[PDB]
Number of protein chains: 2
Amino acid sequence: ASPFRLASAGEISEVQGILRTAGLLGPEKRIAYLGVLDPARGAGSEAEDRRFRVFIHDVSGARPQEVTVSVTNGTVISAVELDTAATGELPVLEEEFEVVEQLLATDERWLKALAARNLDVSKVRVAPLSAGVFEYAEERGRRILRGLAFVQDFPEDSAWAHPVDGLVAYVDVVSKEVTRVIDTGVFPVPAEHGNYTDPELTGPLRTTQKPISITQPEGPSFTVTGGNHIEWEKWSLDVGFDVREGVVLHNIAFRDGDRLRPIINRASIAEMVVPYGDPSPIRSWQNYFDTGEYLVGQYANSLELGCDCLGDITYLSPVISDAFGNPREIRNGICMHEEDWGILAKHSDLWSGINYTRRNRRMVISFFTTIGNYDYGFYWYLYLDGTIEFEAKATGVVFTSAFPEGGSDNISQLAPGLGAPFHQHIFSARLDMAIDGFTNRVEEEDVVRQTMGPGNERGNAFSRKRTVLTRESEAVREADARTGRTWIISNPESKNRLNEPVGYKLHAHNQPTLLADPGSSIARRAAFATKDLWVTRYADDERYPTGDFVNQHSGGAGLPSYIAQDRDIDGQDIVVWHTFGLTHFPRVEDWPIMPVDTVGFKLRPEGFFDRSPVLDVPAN
Amino acid sequence: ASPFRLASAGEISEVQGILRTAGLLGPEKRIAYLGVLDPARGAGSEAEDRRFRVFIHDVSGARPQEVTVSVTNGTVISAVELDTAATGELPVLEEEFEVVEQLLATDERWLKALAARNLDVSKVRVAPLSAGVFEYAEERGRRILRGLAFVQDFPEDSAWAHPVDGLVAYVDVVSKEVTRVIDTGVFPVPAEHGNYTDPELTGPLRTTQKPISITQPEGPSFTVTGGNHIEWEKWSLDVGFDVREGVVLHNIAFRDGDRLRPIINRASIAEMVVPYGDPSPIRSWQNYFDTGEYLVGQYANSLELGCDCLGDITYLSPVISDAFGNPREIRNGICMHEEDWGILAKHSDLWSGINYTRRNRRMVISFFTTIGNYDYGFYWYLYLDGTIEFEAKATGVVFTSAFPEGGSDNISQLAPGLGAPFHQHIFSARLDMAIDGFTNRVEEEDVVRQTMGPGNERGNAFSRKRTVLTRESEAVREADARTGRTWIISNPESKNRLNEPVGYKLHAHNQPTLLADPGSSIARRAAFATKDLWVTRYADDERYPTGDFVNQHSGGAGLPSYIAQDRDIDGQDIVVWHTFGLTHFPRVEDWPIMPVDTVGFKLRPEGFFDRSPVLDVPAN
Ligand SMILES: [Cu+2]
Ligand SMILES: [Cu+2]
Ligand code: NA
Ligand code: NA
Ligand code: NA
Ligand code: NA
């Protein structure tokens, strides 16, 4: 009955039938995106209408379409033809990945380049990568992928150990034409293998690890109702899944006494970009928008009990559409469980004689995605004390190149002749805030140092200052770790028992933002990544920081265009967009498979409650 | 047989007998510090000599002494009389805490102040706090404590809820004189209780938490030999305990194949300071050096199975001396256990068809201390992949004051009439480095942004730069989060298989450092806390960043004095001192007992290994 329930296989099959009967899903059509639309603001009329948004690609070259369908009423609501030279191309299709390698295998320029290197074309894998927008006028309005080559010595070989540097090709995947093959010179193909399950490389496996057994004899403390509604230790929320964004959290609220208090209306990772910092023309165009260009949800892994998720695990298996509109289940794609989290609070008091210890726990909601060589885990945590935290875990195999003789300022050496170009992994969290309701405001809080003098005669005082962000034009903010800068989202019309506005404080990790020159193509296309914090006024159609159609978009879409409206955000329905990321200079220890590294952010209550919210936790 | 073994009760009893027979431990003497001395550099002669350092206080006013004893040979090695106006007073004695309240209870000025407030002297607890050095000439060379008052309504009441603001007294604890009583005016004593076990405040306890059972059916994966030598998943180390520093880690090494490779010779938290930022004369002198002034090891808690430490726990029970030289065991004072730590590495490869997941674990070594209202947990973590991490956990009850009518720029309001002054909690980690041996150097690594232009035509390149710190005068460094600043400790004479020097990278949290005016007393006494990183040349007697005798020292001791020697640190035996801390603006949620907040740092291998060190981890 909940409007926030997961899409069902029956809903997707109905969408397919509605599109087919409307003439919109002939044999030349492919579904490049399909997802359920959130309820519009103020759905208090109970008039449920399950609507789906669909991007439809045409493999014959006809214009793609954006279509909205009502499953409830069985109708097409709107259907718009897209001019992709203007508004951007549709996301990459999984079926286009194979096209790149197959087309190059018959191109005479590609074969000549491989022949010069004495490489068997049957052993050459081609990584199909998004194209971006650069100097090539012939690419405007065409669907282009760029290919980089790696050698697979045998079917179980890790091709990433054997990059073919000095060679790149561009492919038009609709007309099936190789537009350019660029060969800048022969580099030796690195020869050592990177097969991390080969006993020759691992040595004998350790026999020293004894088992750790995590069980819950009475079952977990959370309940799941309606397929995806979670109640756990006073928290309440709905777990959504979208093929572009992945796990989305809706209606995060906290039961404070007999009052269910909203905190966040919708939380998601709305974009993630991986820009490379190697100026070689072989790779200087390389920037992945895993969310916007590839759709991270559709590559979600099935998670294995005992390996990927350990403990008493509750799974969700979300349903997505394939390219023909058939439902496809991602079995065990989301893991849910609680974890012990050490000491929550502790005091031993000399005067009262009371010794007091309580333990903490967190609720974990997670999924993993794999796009090419990288694997990313997305973890949302809810804690007993009201803290909300996000953590991204990056692992997999680093993207490789040759290591040039005489070194490089932009590439790490991992093995003889084997390099790994510098890059970043940058995320955008979109937080549709609802602190005690929708009238919210953001303040920037800095530490204030004070000079020794009158009123501060011993020179020990320090303070803080808060600046309200009143309009979108002043709401583009940068981190300042040295002044302890944080941001508070408060509700000026809802006060705690001390007559102060209730709030939550955003704590960032203060990692570097986008490093590229501000005049670069990537700085224009990923403008969100150049600043740590943006605040916008809520609008139905302002969903992604990079715009709706990221693939081969020339730039400026998304947040820079939204904030030009200069809307009032002082005590209004607002959205916080937080940029955070990892700057990765690969180390030898990252090879041949990378140990996890992490980045994230958290929000902690700031006078939201009238006292500690965990006084009623028992001693266990 | 190990020279790094814990002090035994028999060793301490022998020290007591040696001091007594030498005439150094008469009835007027008190042991204010006793600890074992580490072996001198190059103990390859096997000639073991267990030596103890002792600070001896005299309650009759005679000069204290610093004494070194050889338990092995049964002799006094040296005994020096201390001039405390010059070099600082001895640490505070536990028995001096009670003296303050007892002396004030008979002082006519104190009783007059309490009478004006209608407070029963039998209900007034006095917090005995260190004095520092300020404007009072009569305090030079005397042992002073300052007292702040709190009301206990009944024996089990939390007195922290009832501060008596506007009143402070200074006490000479040797002559037993109250030197000054300052009364700046009557503030209402806040009336609400803060009794966090009272059902009236907690409400009914939750019944929703189901048990989490963590067991190890085959026992833990680590072994303990010789009382305190740990071997776990290729790590090797010795766990020491000192009454001043607490847990100390010695001889941290990693078994890489058949080679035991040193990483850190000694790791400790060598100082921690808690400066308050309230300019009221009632509290503007308030700065705790928990390590240097109070000795955090002697207030270590006994840790309870299932509450403080959960899982398959191995305990150490260190032995310390009481004030009379008798051995005292801190039962279950150190917890040791391993913990699951999520995914270690994961990749699903499209081309090879191989799906690979491995799980991570960490070894945990921890203790908890309680000094007055605050409780601190100190956690050392070793991870499978070679990462070393430290985390401090701060909890307990915040220090309180009145909340002034009309507000404050330096105090948070927690309850009606109840304030909590702003403060910091700042730690100093002393890391006696030994990356593959003792020839080490430190480099500062910054991200380098590059301008679009020739050689970088698409404006995507970025790089990094490393600056070697060659002399101590240039080795006082500050954080720069915006440029991704880290520090690498490397061994220039030990190279990995790529002919690069092996190293470890220090990742800081980049929190604000000491906020006080640089001309303040606390900035002079806690100079270490004004900068994020210091590097010194190793010397036997340079143990603490604040000097040997911190209590009532006028300033400048420790790191600022050491680095004036301007010694060569480029490929030498060096020590890294890292400052890190929390800036605490108390929130309503911190009351009446504070949920844990954390801060720390970590070190990760940086080309120390020839490839990932966790390829031999099994699938479990
Ligand atoms: Cu990376
Ligand atoms: Cu604090
Ligand atoms: Na355009
Ligand atoms: Na909102
Ligand atoms: Na002095
Ligand atoms: Na050293």
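Chain A is numbered as in Swiss-Prot; shown residues: 9-628, in order.
Header lists the method as X-ray crystallography, 1.8 Å.
Yeah, the Cβs are placed from backbone N, Cα and C, and that goes for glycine too.
Annotation for A:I379 (substrate binding site): spatial neighbours A:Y296, A:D298, A:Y302, A:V304, A:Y307, criterion Cβ-Cβ under 8 Å with sequence separation of six or more. Under the heading substrate binding site, Swiss-Prot lists A:296-307, A:379-384, citing similarity to another entry as support.
For A:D298 (active site, proton acceptor), other Cβ atoms within 10 Å of its Cβ number 23. The active site, proton acceptor annotation in Swiss-Prot covers A:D298 and is backed by similarity to another entry.
Under a cutoff of 8 A between CB atoms, and with a sequence separation of 6+ in the same chain, the neighbours of A:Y382 (mutagenesis position) are A:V282, A:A402, A:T403, A:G404, A:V405, A:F407. For the recorded site, A:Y382 (mutagenesis position), the DSSP three-state label reads strand. Per Swiss-Prot, mutagenesis A:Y382 to F is noted as: Loss of activity.
Annotation source Swiss-Prot lists active site, schiff-base intermediate with substrate at A:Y382.
Within its own chain, A:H431 (Cu cation binding site) has A:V282, A:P283, A:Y284, A:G285, A:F407, A:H592 as residues 6 or more apart in sequence whose C-beta sits under 8 angstroms from its own. The Cu cation binding site annotation in Swiss-Prot covers A:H431, A:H433, A:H592 and rests on experimental evidence.
Between A:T299 (substrate binding site) and A:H433 (Cu cation binding site), the C-alpha separation comes to 12 Å. In sequence order, A:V282, A:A402, A:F430, A:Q432, A:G589, A:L590, A:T591 are the residues of the same chain, not among A:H431, A:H433, A:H592, whose CB sits within 8 A of the CB centroid for the Cu cation site.
Highest local Cβ density among the binding-site residues A:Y296, A:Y302 belongs to A:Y302, counted as other Cβ atoms within 10 Å over all protein chains shown.
When the alpha carbons of A:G305 (substrate binding site) and A:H433 (Cu cation binding site) are compared, the span between them is 17 angstrom.
A:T299 (substrate binding site) falls within a helix when secondary structure is assigned with DSSP. Cβ neighbour counts within 10 Å, taken over all protein chains shown, single out A:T299 as the most crowded of the binding-site residues A:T299, A:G305, A:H433, A:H592.
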